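Visitor: My questions all concern the structure below.
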Amino acid sequence: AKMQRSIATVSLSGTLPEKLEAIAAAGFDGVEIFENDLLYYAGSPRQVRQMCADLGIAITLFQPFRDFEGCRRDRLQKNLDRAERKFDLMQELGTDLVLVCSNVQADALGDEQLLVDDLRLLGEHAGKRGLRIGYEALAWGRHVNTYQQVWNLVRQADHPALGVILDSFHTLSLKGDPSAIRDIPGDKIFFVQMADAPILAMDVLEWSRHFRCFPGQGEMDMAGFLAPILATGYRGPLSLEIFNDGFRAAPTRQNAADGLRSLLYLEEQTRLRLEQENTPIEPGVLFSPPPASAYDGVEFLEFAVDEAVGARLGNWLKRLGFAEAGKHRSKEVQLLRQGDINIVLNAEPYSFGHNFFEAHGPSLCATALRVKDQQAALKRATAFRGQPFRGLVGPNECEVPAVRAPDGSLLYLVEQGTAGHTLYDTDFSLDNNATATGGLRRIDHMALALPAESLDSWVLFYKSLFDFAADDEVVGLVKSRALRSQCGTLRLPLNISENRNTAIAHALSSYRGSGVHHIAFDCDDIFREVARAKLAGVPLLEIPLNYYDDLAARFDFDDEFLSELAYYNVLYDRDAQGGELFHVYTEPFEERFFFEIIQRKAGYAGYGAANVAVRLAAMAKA
Amino acid sequence: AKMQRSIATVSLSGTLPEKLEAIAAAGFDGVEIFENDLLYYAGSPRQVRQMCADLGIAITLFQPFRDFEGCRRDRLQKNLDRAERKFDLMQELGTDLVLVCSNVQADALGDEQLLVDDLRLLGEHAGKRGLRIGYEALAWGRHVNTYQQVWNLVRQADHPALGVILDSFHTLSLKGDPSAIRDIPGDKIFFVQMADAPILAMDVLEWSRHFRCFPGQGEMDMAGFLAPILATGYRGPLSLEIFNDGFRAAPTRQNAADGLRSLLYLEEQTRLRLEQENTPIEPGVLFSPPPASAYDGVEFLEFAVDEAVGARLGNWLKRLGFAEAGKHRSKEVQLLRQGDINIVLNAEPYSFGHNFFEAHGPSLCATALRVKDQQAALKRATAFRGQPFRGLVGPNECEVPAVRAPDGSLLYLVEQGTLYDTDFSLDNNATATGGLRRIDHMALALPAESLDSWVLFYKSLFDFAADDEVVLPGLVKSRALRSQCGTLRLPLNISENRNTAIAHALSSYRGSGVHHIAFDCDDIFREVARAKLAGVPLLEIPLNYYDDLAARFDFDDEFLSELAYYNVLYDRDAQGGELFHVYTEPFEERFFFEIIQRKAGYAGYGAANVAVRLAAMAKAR
Ligand SMILES: [Mg+2]
Ligand SMILES: [Mg+2]
Ligand SMILES: [Mg+2]
Ligand SMILES: [Mg+2]
């Protein structure tokens, strides 16, 4: 049996009924009622209980209860009166567990034995009424700020109605070691809150307030936190606590769906962690979906265009060395080919592509991925509740299965590969006299520009459905995020698109939304490709002289070599282990995506992010 | 009764069932089914019909149908077969109207009589099936891009199953005159789509694709477009068409609620426009909520703090001239006063204020408004489906009614009369040490994706008006709202998203909330002198700012050297009106304060000085 999956209402926006319906619709079993949400709900606490019963979700926790233990003695009775009022509220809600977070007042008492007495006294009051106290350490607690101190006090208090509540952010934000959790009896842990976050050198209170996200969307080791918990035997609720609102307008349903998806992904990654530490868990507890299929890069890119822009984009691609490999037999679809790169120009009207073109302009409407096990990829995407389309169904006009990406675009699952004959020999009339005119060989990486508010959802989408991994770089902007398939054949850097309201505020007139940021092709000889591309009319960028003067003062290489780089407008980067990067950029194709040609030498593995400022300055002069 | 209120599914994000449920829950009567939404919906068209029947909403339109009239002749039959396939779909959906938008193909023919014949033939095919064709001009149509051309072709075709569809964006983006709609027979208009937008000097196709918003959230004259429509007698569906988007966000149910709210507000403004043009409408058609109460500025500001931060904030306000007017009788709440400015520092734990402090830090958790008619404000806010709280109910710990702001902060509706004579223990001896006389304006820093919702919130519930400023630089247009008589003024800024603080290496990210609070005075030079001696951290402005003012404006005196010596910032309108204002440093990395002097009727905010303020604040770090 799976654990009771819950989520705190503070993790969503909207009215309390809207949150509860979204939580149930996403497949959660339980919900933490955040007290402030009750305060704004016009109905009664018992009406909340009725809503949860009607929706089939349990109220697994009421929270929070602040600053109890160690407050001044002449207010102790007043704090107990407040506890009794919360007890009254919980019995109308139909829940039996309340979270008590450690005291934050500056004048709070810190004597260990006094805290033991206060916590046991609260446990006695809760136990008398048939309720339970879960004690949580805030990372900024005045006297108690770690789970170790919580267990120390809970153990000494020794009351069955008083237990430990664990919060992954409060422990991992202080770089706490979760290993000692295994020494806590499983039945003394009452509740587990999972919360991920980026690692920031920030005040932990503000860090917790604004940057909590779902497991897998940050850079904390979630599985390494849950693994010691499950080793204790604990099988209680597994929950999520993010602090959103009241700013501003967070999609309730998609946030709830992402939350459940993140718990499914957390369970699998936690299960794998236990298997690798030779302490596996009994089957049937942790989500165990099909492993992701292996990948062999991109099968083809599908662009949504009309006949005018599609011909213009096709011209760009022959100047970049692509051959016209042939036209679709019945549709207005052109195939272009170079090396292992296949690009499909879809100009067929009244179709999935045509809608995408009208909705976004010239854009990438689909990507076919080379997968070794097509059915494994499809079943895993379905297990993580992506939307599949069997072939020739809905927007999927291919015969292989497709997975819907968070926007409208599709991901085709193409299994190699026949030989007589492929996917192209069947639907296209291939000109067996094409041959490309350049030496671009494969798609090395492809960057997306995404809205800031949707990027974490895309990150979780690729991490869970396709088992991608983080691939970030620290270099103004220091950090640029990217994802990567396990074996590196697929690489997906992710940039932040400009909002519409800033395009209005700065009175622009050139605003294109989100979509492909750029597509990068590799080659053997950067100079041979630049020469052919520049002469064929590709609008490659002009790099100022001061850039190459700077390379002279820093790298110290052959003088005859650097003057060639300056003449060929080639940009340069070098790692610490002698690997080198040679890459050039084109201007944006009609104010959207641009192209990149790279040469990787002696194991260079980065993206040349050090040259982004130089690229932006070059594109600026237009 | 009311017209049939609809919204196109393309205006929302989510699955088709989620969209339809949100549309029904928001109170719409109908929905336009965008065909692409059907393509991604795993169920059948009749299941869509069943969902809408279960939810109590009608399918008022199917759309779109592209590039029919004037295409080359060997695709006419193929285009009719495509129309017949759509006819099959609409009958399974249970709708009888399809939108046909004007041709955009480059090789489309524009011969007038041939277009009439094509549209007449399509109308005959629709008429045979008992269905209707609604012809819409796209602003970028190859041959037909105006409603005038549409009506000309529809009139000549002269078929009862072929009518006109009007789209406010397609007309107003071309600056078209909507009055000639009054001459169109009401029964020949089949559908009306309302869409607002900012006026931007850009390609209309991309302008329509990315910047459509709900009526009142943009800059177009929505009521001036609907008024001629209703003059024809048209009482058909009134709908919304904005284009969202693909790339996530957009809360489906809040967007649907905002959409309905925008139609209600549009109906009231259109009613008033027709009443002002001596062409009133029969009662019961257009939304008629209580008119907004008149305002008399801010009664008090309520800040959410703890005792440590609250004392430091009290010190800031004391140095700015505020007197400690007294403490609450039972709670940890301090009252501070200067002129007609009341500031409440709420440090009471285990309360609405305490929850707000833990969620946001030091922040403004509520604003009390001076309203002449308290019940009129409350009934209007409820009529536009805001969330009211009676006193001592929920988060409202005052005894006057409160309206919930989108972020959870409260707006108290205070009728003039004693408010602090009941819960505070007033120090009769207070007396301020300023100076400052009233709150002139309050800027909010809001998320980019939530600002349009806030604009509609204040425009509709409280009848605020647009009050924007256009400067010349980066920043060009600064958004602001304003009460009808100007006693309440609300500039709106865009706060930084958290993922940009992540993308850099930031360590102080503080999010949304109050941007700054501005107090006015008589004598800017006196206040600056008084404030500097009391310790207010006023900004020092570099000389190059005043060298620039020398080249921009001509000065009497002596005078510009005096502005520089007191670090006063300056602006001048075209009517001799002048602004004198200074800024403090931010209070603990959030809001800052502003002292202003308005002289010859200056009405702006001094937006020309934003770059100078930001540069000065950055140097101070
Ligand atoms: Mg917690
Ligand atoms: Mg790149
Ligand atoms: Mg339209
Ligand atoms: Mg101001």
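Each residue's number is its place along the chain shown, starting with 1.
Looking at the header, which is where the method is noted, we find X-ray crystallography, 2.4 Å.
Just so you know, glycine gets a Cβ as well, placed from its N, Cα and C.
Feature table excerpt (Swiss-Prot):
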BINDING   A:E136, A:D167, A:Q193, A:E241  divalent metal cation binding site
BINDING   A:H445, A:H518, A:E596  Mg(2+) binding site
DOMAIN    A:297-416  domain 'VOC 1'
MUTAGEN   A:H170 to A (Swiss-Prot position 168)  21-fold decrease in turnover rate
MUTAGEN   A:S208 to A (Swiss-Prot position 206)  10-fold decrease in the affinity for dehydroshikimate without significantly altering the turnover rate
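Locate each feature and note its surroundings.
Guide: Neighbours of A:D167 (divalent metal cation binding site), defined as other CB atoms within 10 A of its CB across all chains, total 25. When secondary structure is read from DSSP and collapsed to three states, A:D167 (divalent metal cation binding site) falls in the strand class.
In the shown protein chains, 21 other C-beta atoms lie within 10 A of the C-beta of A:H518 (Mg(2+) binding site).
Mapped onto three states, the DSSP output places A:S208 (mutagenesis position) in helix. In sequence order, A:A139, A:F169, A:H170, A:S173, A:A195, A:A197, A:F243 make up the list of same-chain residues 6 or more apart from A:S208 (mutagenesis position) whose Cβ falls under 8 Å from its Cβ.
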Visitor: Within 10 Å of the Cβ of A:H445 (Mg(2+) binding site), how many other Cβ atoms are there?
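Guide: Other Cβ atoms within 10 Å of A:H445 (Mg(2+) binding site): 20.
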Visitor: According to DSSP, how is the domain 'VOC 1' (A:297-416) divided among helix, strand and coil residues?
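Guide: Tallied per class, the domain 'VOC 1' (A:297-416) gives 32 helix, 45 strand, 43 coil.
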Visitor: Just to be sure I understand the break: A:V475 and A:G476 bracket 5 unmodelled residues, and I want the straight-line distance between their C-alpha atoms in Å.
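Guide: Cα to Cα across the gap: 9 Å.
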Visitor: Got a sec? Which of these binding-site residues, A:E136, A:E241, A:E596, has the most Cβ atoms within 10 Å?
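Guide: Top count of Cβ atoms within 10 Å goes to A:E241.
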Visitor: Sequence gap of 6 or more, C-beta under 8 Å: which same-chain residues meet both conditions with respect to A:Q193 (divalent metal cation binding site)?
Guide: A:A8, A:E136, A:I165, A:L166, A:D167, A:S168, A:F169, A:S239, A:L240, A:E241
Visitor: Tell me the Cβ neighbour count for A:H170 (mutagenesis position), meaning other Cβ atoms within 10 Å of its Cβ, over all protein chains shown.
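Guide: That number is 27.
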Visitor: Identify which of the following recorded positions, namely A:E136, A:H170, A:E241, A:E596, place a Cβ less than 6 Å away from any atom of ligand 2, and list them by sequence position.
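Guide: Once distances to ligand 2 are taken from each Cβ, A:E596 fall under 6 Å.
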Visitor: Which recorded positions among A:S208, A:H445, A:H518, A:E596 have CB under 6 Å of ligand 1?
Guide: none
